[PDB]
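First up is the structure itself, then whatever we jot down about it.
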Amino acid sequence: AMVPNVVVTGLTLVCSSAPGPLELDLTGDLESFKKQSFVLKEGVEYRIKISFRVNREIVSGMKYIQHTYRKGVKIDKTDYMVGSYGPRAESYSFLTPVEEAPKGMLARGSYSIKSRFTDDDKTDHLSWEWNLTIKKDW
């Protein structure tokens, strides 16, 4: 502090067919997201974008982890290797591969995501929880 070396600042669902913005400001109140949700139309393509800042020194083996739950039941875990980053003025962005929202009536509904940004020292750069609601339409 009071400027940390690593600051995780945002999550964006990058989705060209979405009618509005799908952004979590991660510098604010993280708890607020648990009673909120991003709506995605079933079957649409999107990426998850993590925005973060490195301010003073090199960090190795940065890693993004998402655990997906449905009705409080864990259904999946995915780990994404972000890499080694040096300090820079401009924020960095990490994009996951393109994936598709679930599709079909049985796969619709609400999902919760537990996200974590870490490194090879297992530093908790940020941990947060957010929701996805899969719908027939926007």
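FYI, residue positions are counted from 1 along the chain as it appears here.
The backbone N, Cα and C atoms fix where each Cβ goes, and this holds for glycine too.
Swiss-Prot annotations:
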{"type": "MUTAGEN", "residues": "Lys35 to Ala (Swiss-Prot position 99)", "note": "Loss of interaction with NGFR"}
{"type": "MUTAGEN", "residues": "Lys135 to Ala (Swiss-Prot position 199)", "note": "Loss of interaction with NGFR"}
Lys135 (mutagenesis position) to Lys35 (mutagenesis position) - Cα separation in whole Å: 17
Cβ-Cβ neighbours of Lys35 (mutagenesis position) (radius 10 Å): 7
DSSP state at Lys35 (mutagenesis position), helix/strand/coil: helix
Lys135 (mutagenesis position), number of other Cβ atoms within 10 Å: 13
